[PDB]
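Colleague: Please see the structure below; I have some questions.
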Amino acid sequence: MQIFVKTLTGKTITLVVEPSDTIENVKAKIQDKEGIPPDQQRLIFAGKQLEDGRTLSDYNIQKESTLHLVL
Ligand SMILES: [Zn+2]
Ligand SMILES: [Zn+2]
Ligand SMILES: [Zn+2]
Ligand SMILES: [Zn+2]
Ligand SMILES: [Zn+2]
């Protein structure tokens, strides 16, 4: 299972994840990739604001889904 996260500049991060990963887990991986602090990261999928303590499965984020970092 992998997902893509686009940064505010449009740069693509590719992450290996599992359905039960939380959004907090994904923020931790983005921080390793790009040095973006988790408290600075806001993620959206399909127009939904994603909360740290919910999982990819809870938002119906599937393989090959793209999340966006936003302001
Ligand atoms: Zn896979
Ligand atoms: Zn596992
Ligand atoms: Zn995980
Ligand atoms: Zn901070
Ligand atoms: Zn998009």
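How was it done? The header gives X-ray crystallography, 1.5 Å.
Note that Cβ sites are derived from N, Cα and C of the backbone, with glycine treated the same way.
As annotated in Swiss-Prot:
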type	residues	note
MUTAGEN	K48 to R	No effect on HLTF-mediated polyubiquitination of PCNA
MUTAGEN	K63 to R	Abolishes HLTF-mediated polyubiquitination of PCNA
MUTAGEN	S65 to D	Phosphomimetic mutant that binds and activates PRKN
MUTAGEN	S65 to A	Prevents phosphorylation in case of mitophagy. Decreased localization of PRKN to mitochondria
MUTAGEN	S65 to E	Phosphomimetic mutant that binds and activates PRKN
MUTAGEN	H68 to G	Loss of DTX3L-mediated polyubiquitination of histone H3 and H4
Colleague: Which state, by DSSP, holds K48 (mutagenesis position): helix, strand or coil?
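Modeller: In the DSSP reduction, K48 (mutagenesis position) maps to strand.
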Colleague: Looking only at Cβ atoms, how many others are within 10 Å of the one on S65 (mutagenesis position)?
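Modeller: 17, counting other Cβ atoms within 10 Å of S65 (mutagenesis position).
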Colleague: Within 10 Å of the Cβ of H68 (mutagenesis position), how many other Cβ atoms can you find? Include all protein chains, please.
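Modeller: Excluding its own Cβ, the number within 10 Å is 16.
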Colleague: Counting other Cβ atoms within 10 Å of each Cβ, which of the mutagenesis positions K48, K63 scores lowest?
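Modeller: Selected from the mutagenesis positions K48, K63 on minimum Cβ neighbours within 10 Å: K63.
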Colleague: Which secondary structure state does DSSP assign to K63 (mutagenesis position), in the simple three-class scheme?
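Modeller: The three-state answer is coil.
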Colleague: Out of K63, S65, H68, point to the one nearest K48 (mutagenesis position) in space (Cα versus Cα); all of them are mutagenesis positions in the record.
Modeller: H68
Colleague: Which of the three DSSP states, helix, strand or coil, fits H68 (mutagenesis position)?
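Modeller: SS state of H68 (mutagenesis position) = strand.
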